[PDB]
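Below: one structure, written as structure tokens.
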Amino acid sequence: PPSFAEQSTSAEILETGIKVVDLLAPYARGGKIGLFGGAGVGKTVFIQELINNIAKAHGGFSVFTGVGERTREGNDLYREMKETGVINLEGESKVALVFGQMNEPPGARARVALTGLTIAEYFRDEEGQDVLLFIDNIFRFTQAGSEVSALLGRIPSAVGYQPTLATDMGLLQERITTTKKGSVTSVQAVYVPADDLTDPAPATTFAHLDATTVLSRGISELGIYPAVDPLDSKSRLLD
Amino acid sequence: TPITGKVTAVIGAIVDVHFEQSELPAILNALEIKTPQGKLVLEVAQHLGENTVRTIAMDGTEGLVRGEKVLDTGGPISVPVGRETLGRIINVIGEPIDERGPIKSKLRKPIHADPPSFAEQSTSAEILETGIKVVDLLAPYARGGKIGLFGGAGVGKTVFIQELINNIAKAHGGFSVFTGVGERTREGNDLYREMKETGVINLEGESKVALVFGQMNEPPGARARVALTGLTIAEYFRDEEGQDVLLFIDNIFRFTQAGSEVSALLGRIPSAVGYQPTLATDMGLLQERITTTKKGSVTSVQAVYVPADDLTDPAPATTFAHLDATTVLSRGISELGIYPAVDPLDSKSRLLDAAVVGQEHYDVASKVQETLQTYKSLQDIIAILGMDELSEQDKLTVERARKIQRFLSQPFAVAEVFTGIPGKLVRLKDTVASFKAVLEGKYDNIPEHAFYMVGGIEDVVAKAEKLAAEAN
Amino acid sequence: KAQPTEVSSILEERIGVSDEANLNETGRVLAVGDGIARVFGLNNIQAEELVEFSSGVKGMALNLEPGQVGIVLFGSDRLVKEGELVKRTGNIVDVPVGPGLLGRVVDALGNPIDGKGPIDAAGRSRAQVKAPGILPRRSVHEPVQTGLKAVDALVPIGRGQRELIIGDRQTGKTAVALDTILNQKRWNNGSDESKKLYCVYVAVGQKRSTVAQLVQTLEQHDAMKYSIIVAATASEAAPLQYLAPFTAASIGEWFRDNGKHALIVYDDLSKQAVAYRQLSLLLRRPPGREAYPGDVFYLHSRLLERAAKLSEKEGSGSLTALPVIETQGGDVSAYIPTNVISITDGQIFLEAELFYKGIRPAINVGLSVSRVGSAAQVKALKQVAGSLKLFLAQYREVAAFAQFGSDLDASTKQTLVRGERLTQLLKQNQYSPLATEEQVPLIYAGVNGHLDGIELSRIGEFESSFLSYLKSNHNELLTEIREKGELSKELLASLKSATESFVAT
Amino acid sequence: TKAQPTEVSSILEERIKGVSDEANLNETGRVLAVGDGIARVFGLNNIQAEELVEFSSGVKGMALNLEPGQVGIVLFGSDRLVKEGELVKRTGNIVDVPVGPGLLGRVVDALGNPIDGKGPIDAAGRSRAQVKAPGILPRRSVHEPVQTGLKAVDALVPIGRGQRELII
Amino acid sequence: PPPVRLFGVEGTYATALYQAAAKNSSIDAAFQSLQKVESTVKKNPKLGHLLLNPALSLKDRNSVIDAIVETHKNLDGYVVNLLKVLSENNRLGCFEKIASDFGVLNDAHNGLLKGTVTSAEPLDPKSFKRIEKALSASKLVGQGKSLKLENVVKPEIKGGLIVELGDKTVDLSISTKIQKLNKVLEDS
Amino acid sequence: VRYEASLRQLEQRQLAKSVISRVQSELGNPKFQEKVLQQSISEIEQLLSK
Ligand SMILES: Nc1ncnc2c1ncn2[C@@H]1O[C@H](COP(=O)(O)OP(=O)(O)OP(=O)(O)O)[C@@H](O)[C@H]1O
Ligand SMILES: Nc1ncnc2c1ncn2[C@@H]1O[C@H](COP(=O)(O)OP(=O)(O)O)[C@@H](O)[C@H]1O
């Protein structure tokens, strides 16, 4: 991770382009964003709109990372991203994809995130940009790390998670920051496991998320695009 | 002759001593090692074979080299005893840490002695009046018995002990031993301040108390033996002097916890929950030396920490088997500001028999427990519906029980800095007649708040008069 | 310039050590996996001795065996390779202590990460120092003016009184001790050292961006000239996070044993427990409740026992500790906090709902208490807040009672209105500490019912209005409260007139 | 693979000599590892399962686990007087207790030792500890009542001479 | 009074073999028997080493011990019973370790304090010789005891040399000094 | 003063890549050969201290 001296000592607001995000839960330039909500709410549509808004607004690029992504749904995602133009097979695709599929051993899935991390770190530290790392799922990544620690014969800790859980998180989080060269802003989906918040994997993830964004069904129920709940999507930078 | 050993393994406070001399020292003997900090004490835990034993440290083991010379003292940790130890702050080793010179005792007895046998047992029904309302009503204390303070985190335990000491130890006549085990160093200092200022410790004159300490800062092997140190000191005065010995222990759970922390490093398979397998045995060897013989009388009071308010933890559940008079502090009762936060139900006593406390006392306490059990049963319907959906007999019962609950709380002279209110040393018979008149409902006209944090029933009359004159 | 090459070349001259480089320690590494390493040899190693591996990473030799020694790492195992050469320092793990540590930002080992060159250390001190015995102590008798309203009102803090701040995630916990440090600017700008009070903040397991913004903020308000930051961020190794608060405790002991007064702030011990159980499970040691090793009570015990008030025989030093515990959903019955509650001298509970109502600070008075704070409260505050906690508990009694919409008598409705005024009174924005001379008249107005006719929304502007009123006019009374810390009857009546004057508006 | 349990330096040394002292120990055994009231004792090939044994200190113990290397013996007193390599005598008895009429009124331990101090114990015989429970054929269906004297006990859950009943 | 410890795991066979043999010397004779039996294991490498497998038998292991004593007077003294026990204990596979370790204990009794002069390339004899005598006459060796010395080639180091013996070493090489050269310049 | 400290840090990182240049200068030498004698005389000096 970048040193303490290299930390930008004041988080400005990443201007996304979406009204509700830029209004209610503003994103830190180089911050952490907990996206909630199941599929079918245009969450992929939401994140593609984010890709285009960053491409037009700041010109930085997007790196998507499907850790444990359903391979059929990864295919439908890739086909849509071709069709919505953020991937141009001949011209300039504005995004890099890394798909650690579900059928890969846990040694893969506990490293797919670091692969996408290093790719985003390059476009930050070489090109001096603000690059957006999109991660789904951090909870499947936590499952992967716990399974890796299980197969190595380490004694399991609480909840059946790995004992290195805080360190395995901190090796992912503190490599995502705002340098003086630029920043990597990371949006990552969070599955709440069996609807519990004292579960240590969301309780660990919430110790890093500076801003939350909730794609409720009730907002999409009212035909509203995006499906953002105004009330729940909160930031630590709403000040 | 010096039986020289060599350090072979150091793991935390657990160290291994090899010998080449085949004369290995027996179990529970005291080794020592000259440190640059002076000396350090080990206790022989187990022969591991190969002329090499595993021992527990009485001190922090920092900066020790494998192969360092290990010196044997022959026997167990002998502690100075006698009237010389009065008013002295003694280490687990037996070191006076008041820096008031060495304890120039006659005798130094080893801590690991056998419990008194079955023929040496003695029974007694000498009820100790404490002045405290819920004790003298619901769980009377036997002189010579064993008294437990089951409590969660910081719910008034040490304060309750200080209240007991302030109420009893002056009007005692025999002697007293306090033993701070795993507690706060500041609490021990403030207690020493009190014992000076109360004159119970007379620094130049004669005291009546002996102080055995060793706190939560201390490594667990020191904490695993400090109770035995205060125990040996207490049973000396029980046997040599034949006096009345007040033994105050805080905290007895810290002892079993010290027994837990080393047992994983002592090669034992971990037992239940995380505790050691030798829980009930070590608990028994500790408790069975705490008794009242034909020679002397030991009235002991022990605080019991409860881990995370789980009474189904094996350590306090094991502790219930050793006690005559239980007293359980709930956090939820303290959250109603009820001080002390004694649960009125779950406190028990081997006392409280109608042919012991008197029939009327037994009947009053019986009706009080019936009323409060009725209230606790109705609690869920109160939580959903409230007092409106009761029957009127049930509503009157809930009203009277909630009057009783505030009447249970009692102002403490020790916790006066929390209240600004003078302490209430409330007599027994007045308390009995007070609860009698409350069960008779002679004061149902008086509102509930006038019962709160009060002395006798005359003080309830006075507080109701103040509320009538002020709230108007 | 070349003066860094000059200093580094003088250090190259030291690199003289090669002429006396006959280390009696070097041994091969047997194995090294899962944050641990077995090393053969080192037959004159000491227990809990600092060693250094061939890849520059240091380590602590924690368990000694006939045959090998298990040494924990102080970093990633990616640098340590099997079969290498493990020099021992010759020392139990020590850290730099001294006055030049002020302003700097270091690791768990005193190696600065601020990039401000070396450390002017006045010495090296061990990590696992014994806590002082019961005799070189004194009961606390000196206040710690935190600058917050309800904190200094209801839970006063003695110099060395070990007071827990407990709360939940994003519940204003860090801002409390932060603004306490910012209040200490009053006397750290001053001259009397016994009035001065030095601040050590210990951020463990947290975000480097968060620590950077905190250090930035402390430079903005200029707390840095008396501040020491210990960073043990989440990217770093678990033993570093285990080790760092002990090192900062040694720093606080360095200040305390110089007779001075110092403040340490732990944030948070919760992640330290996570790192420690991570160690113990990688030590293959059996866990206990909630998968923690049973010595974790002894861990935070032996940490926090090194903080008290020294007696005059020791030079009347003090060291006050502010631990922070993040709980899970307002639980106070998890295994980790119930241990800490059994250690500290009191609690400062932050309710999540009060901050969810925007009431910042979100103090639950009914849970938060100090044990011996009343002995070292400011004497004027001790005069004026005697009925205050009683009245707030009284208002709390009719708080849940008044939710049913039933009308009441003028007494309980009076307590309702005045307690609403006191509840909306004690809000306070971040970076806004209040001096004691400033906190006295708000309490004196709140006790004597003058706020009752004022609108409930008007209280916030009324506070600053009445303060600027007094600072404009009754500045002499402010100096009287500053000089005395104690209100006489004449000061009481003059205060009454000065209040009721602006209470007429 | 892993260090075995009959590989200590004080035991292999003797086997290297060719003295073969392990066969001599049939009615006795040495104390390898005493700790926590637990004695790993080498020797005693002619020991039985659940057999009482005695130590040279005088405390008695029970053999439970018959490992091929050594004997696990638990202790009916403290291990305060037992050391490594102490001589271990084999009693020759499955753990039996004295039984008889004179036990009435007396108070004893598990081993029939009078802890009451009313003198010794007049037994009639001695019985094993793990006596096999009676079979099916020598049984009678329980019909003779047991007089408890309690109202609801006798009314609702009546006790017969022969059944078992848990007070939980 | 044992020698230098073999420290537990499986040197304890060799440890007991020494300290029970040495009670009456013969450890040079026992030593030479061990050299000779490890030699005839090595002189018949097919199923001398390939027959230290555990899956054989008790009887066939004992018969392989019989083939070892069948080879003239290969075994002599305790070392056959050693093997009788070893065969029964089926720790025959870790027999090579025992050998080398008894050699270490033996040449410790002689006092040959094996050393090393690590480099990244082998060196001229004059350097070897001058260094050899240096340590030999140095306080390290108290004399009355020898001093081997082995140069090894290490690419993981960038050159220079490092002297090693008695878990006591001196590095004046290049790699470490570059390291110290980069550390000092790594400050502001 | 902010830009002064910034210029000091830029000087330090340019001298860090100059340290890389110095290492690449040191790599191709018969100091690799000569420095063996350095270690020789050195270890003579260290072991003759005792
Ligand atoms: N008095 C106040 N004025 C303004 N903002 C406040 C105040 N108190 C708390 N906050 C807000 O509360 C939020 C959390 O602050 P803080 O970090 O202290 O909470 P926390 O519980 O310590 O969180 P963490 O434990 O993650 O550090 C901040 O965004 C801050 O703006
Ligand atoms: N009579 C009382 N009135 C109010 N509070 C009390 C009273 N007695 C005890 N307490 C509270 O109980 C706490 C004491 O905790 P305690 O259980 O004595 O500590 P420990 O856990 O060390 O024994 C204090 O914080 C005090 O506020």
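Just so it is clear, chain C uses Swiss-Prot numbers, and the residues here are 39-53, 55-544, in order.
Per the header of the entry, the method used was electron microscopy, 3.6 Å.
For all residues, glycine too, the Cβ spot is worked out from N, Cα and C.
Per Swiss-Prot, the features are as follows:
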BINDING   C:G206, C:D207, C:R208, C:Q209, C:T210, C:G211, C:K212, C:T213  ATP binding site
MUTAGEN   C:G291 to D  In ATP1-2; growth-defect
MUTAGEN   C:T383 to I  In ATP1-1; growth-defect
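Location within the structure of each feature annotated in Swiss-Prot.
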| residue | record | DSSP class |
| --- | --- | --- |
| C:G206 | ATP binding site | strand |
| C:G211 | ATP binding site | coil |
| C:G291 | mutagenesis position | helix |
| C:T383 | mutagenesis position | coil |
Worksheet item: Per 10 Å Cβ neighbour count, which of the recorded positions C:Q209, C:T383 ranks highest?
Response: C:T383
Practice prompt. Would you mind reading off the Cα separation of C:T210 (ATP binding site) from C:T383 (mutagenesis position), to the nearest angstrom?
Written response: 21
Discussion item. Between the Cα atoms of C:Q209 (ATP binding site) and C:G291 (mutagenesis position), what distance do you get, rounded to the nearest Å?
Written reply: 27
Discussion item. Run a quick check on C:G206, C:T210, C:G211, C:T213, C:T383: which of these recorded positions have any Cβ-Cβ distance to chain A under 8 Å?
Written reply: none
Item to complete: Do me a favour and check the Cα-Cα span between C:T213 (ATP binding site) and C:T383 (mutagenesis position); whole Å is fine.
Response: 18
Worksheet item: Near the ATP site, what residues other than C:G206, C:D207, C:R208, C:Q209, C:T210, C:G211, C:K212, C:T213 in the same chain have a C-beta no further than 8 Å from the centroid of the listed C-beta atoms?
Response: C:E365, C:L389, C:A391, C:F394
Item to complete: Determine, to the nearest whole angstrom, how far the Cα atom of C:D207 (ATP binding site) is from the Cα atom of C:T383 (mutagenesis position).
Response: 18
Practice prompt. Would you mind reading off the Cα separation of C:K212 (ATP binding site) from C:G291 (mutagenesis position), to the nearest angstrom?
Written response: 22
Worksheet item: Closest of the recorded positions to C:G291 (mutagenesis position), Cα to Cα, picking from C:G206, C:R208, C:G211, C:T383?
Response: C:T383
Worksheet, complete the sentence: One of the binding-site residues C:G206, C:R208, C:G211 has its Cα closest to the Cα of C:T383 (mutagenesis position), namely C:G206
Worksheet item: Which one, from the binding-site residues C:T210, C:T213, has the smallest tally of other C-beta atoms lying within 10 Å of its C-beta?
Response: C:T213
Worksheet item: Which residues of the same chain, at least 6 positions away in sequence, have a Cβ lying under 8 Å from the Cβ of C:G206 (ATP binding site)?
Response: C:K212, C:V363, C:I364, C:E365, C:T366, C:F388, C:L389, C:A391, C:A401
Worksheet, complete the sentence: Of the binding-site residues listed (C:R208, C:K212), the greatest number of other CB atoms within 10 A surrounds the CB of C:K212
Worksheet item: Which of C:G211, C:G291 (the recorded positions) has the most other Cβ atoms within 10 Å?
Response: C:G291
Worksheet item: Taking the Cβ of C:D207 (ATP binding site) as centre, how many other Cβ atoms lie within 10 Å?
Response: 20
